[PDB]
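Take a look at the structure set out below.
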Amino acid sequence: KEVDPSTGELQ
Amino acid sequence: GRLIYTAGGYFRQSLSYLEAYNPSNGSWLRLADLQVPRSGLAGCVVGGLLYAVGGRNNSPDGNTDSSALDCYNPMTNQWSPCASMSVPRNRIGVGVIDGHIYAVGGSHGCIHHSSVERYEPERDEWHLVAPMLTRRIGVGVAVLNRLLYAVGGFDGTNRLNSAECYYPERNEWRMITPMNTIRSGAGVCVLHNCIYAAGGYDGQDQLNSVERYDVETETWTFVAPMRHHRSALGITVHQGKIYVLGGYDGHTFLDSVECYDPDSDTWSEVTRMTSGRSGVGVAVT
C-alpha cells in the first residue's frame, strides 16, 4: 500500500 | 512527580488512546480514551489540564480533518469538548504562553495553513492572530523567552528547513537561521536555553539526527543523534531531559521511547509504549 513517508499513514 | 501524557496517534488507523509514563518508576497508566480517534494532533498543558488539538481521523473508510480542541482533567479522568478552531488543522504545532494556547499551521485537505490562532481557556475562545511567514504542516513548535518558534514542516510543495519566531506583544513573525537539515515531522522542544529538533523526514530518509538552536549565536549545532531513526514522533521535556515517543522510521511503527541527557550528550532507551504508533500529541503535568 501507499504510505506517506513522513508519518507512515495510508493513501 | 509529574507524568508524560501521550494522546492519539496512528497505527493501522488513527488511535484514540491516552496513556501516561511515569519516568521515576517506569510504569504506564491506561487512562480514558479520546472522544474521537486522531493522529497528527498536538498536546500541551495549561494550569494542570491536558489539551488535544487538531489532527485527522484517518480511519479505514476515509479520513476527517479535526478542528477540535478537547481537554482532559487528570483528576476526573475525563475529556470535555472546548470551542473548535476556526479551521481544521492536521499536523498542527502548538505552544503555550501566559496560559494561552497557540494553534499553529496544519492542513485541511489540500490547504496548507500559514494562519495561527490563540485559545483563551478563561473564556473558551479562539482568536486569529497574525499568520506565519510560510505555510507549514508537520511543524515543530517551541516556546522560548515568551516567544514562539515555528520550526520545519512542509509548505504544500517543499519539505522545509526554515524556521520563524513569533512576537506576541508585537503580533508579528520573523524568519531566523534555517536548520542544517530539512525536516518534516520532527519533534521540537526547549531544553535549557535552546530549541531542539530531532528526527523528521528530509524528503529522502527518516532521520535520527538532533540539532539545537541557540538564540544568541543564531547557530544550529548537531548533538548526539538518536539510536532509532524516526519521523512523526512525540517529544517533550521532563526534568532536564528530552523524551521522544515512537514515530515511523520508513519501515515500522516504533513503540520505543528514548531519553536525552544534555549534561552527557547521550541518548538511551528508557521504555516501550504498549504499542508502536506515530503522530501522537505529548505533554507533561
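Residues displayed in chain B correspond, in order, to Swiss-Prot positions 325-609.
Method of determination (from the header): X-ray crystallography, 2.6 Å.
Heads up, the Cβ atoms here are built off N, Cα and C, so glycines get one too.
Secondary structure at B:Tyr334 (mutagenesis position), as computed by DSSP, is strand. For the mutagenesis of B:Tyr334 to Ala, Swiss-Prot gives this note: Impaired interaction with SQSTM1/p62. The structure shown keeps the original residue.
Under its mutagenesis annotations, Swiss-Prot gives B:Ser363 to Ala the following note: Impaired interaction with SQSTM1/p62. Under 8 Å, Cβ to Cβ, and six or more positions away along its own chain, B:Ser363 (mutagenesis position) finds B:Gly332, B:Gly333, B:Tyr334, B:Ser338, B:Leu339, B:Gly379, B:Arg380, B:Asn381, B:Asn382, B:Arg601, B:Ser602, B:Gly603, B:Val604.
Within 10 Å of the C-beta of B:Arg380 (mutagenesis position) we count 29 further C-beta atoms, all protein chains included. In this structure, B:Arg380 (mutagenesis position) is part of a beta strand by DSSP. In Swiss-Prot, a published mutagenesis experiment is listed as B:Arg380 to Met, annotated Impaired interaction with NFE2L2/NRF2.
Here Swiss-Prot describes B:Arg380 to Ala as a published mutagenesis experiment; the accompanying note says: Impaired interaction with SQSTM1/p62. Abolished interaction with SQSTM1/p62; when associated with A-415 and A-483.
Around the Cβ of B:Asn382 (mutagenesis position), a 10 Å sphere holds 25 further Cβ atoms from the protein chains shown. While the structure shown retains the original residue, Swiss-Prot records the mutagenesis experiment B:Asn382 to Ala with this note: Impaired interaction with SQSTM1/p62.
The note that Swiss-Prot attaches to the published mutagenesis B:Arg415 to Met is: Impaired interaction with NFE2L2/NRF2. With a cut-off of 8 Å between CB atoms and residues at least 6 apart in sequence, the same chain places B:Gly364, B:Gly378, B:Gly379, B:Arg380, B:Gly429, B:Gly430, B:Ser431, B:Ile461, B:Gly462, B:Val463, B:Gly509, B:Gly603 near B:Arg415 (mutagenesis position), listed in sequence order.
In Swiss-Prot, a published mutagenesis experiment is listed as B:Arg415 to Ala, annotated Impaired interaction with SQSTM1/p62. Abolished interaction with SQSTM1/p62; when associated with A-380 and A-483. DSSP assigns B:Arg415 (mutagenesis position) to coil, not to a helix or a strand.
Quoted from Swiss-Prot for the published mutagenesis B:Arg483 to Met: Impaired interaction with NFE2L2/NRF2. DSSP gives B:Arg483 (mutagenesis position) a strand state.
Residue environment of B:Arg483 (mutagenesis position) contains 21 other Cβ atoms, counted within 10 Å of its Cβ in all protein chains. Swiss-Prot gives this note for the published mutagenesis B:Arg483 to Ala: Does not affect interaction with SQSTM1/p62. Abolished interaction with SQSTM1/p62; when associated with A-380 and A-415.
Under the DSSP three-state reduction, B:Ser363 (mutagenesis position) is assigned to strand. Its Cβ taken as reference, B:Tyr334 (mutagenesis position) is surrounded by 27 other Cβ atoms within 10 Å in the chains shown.
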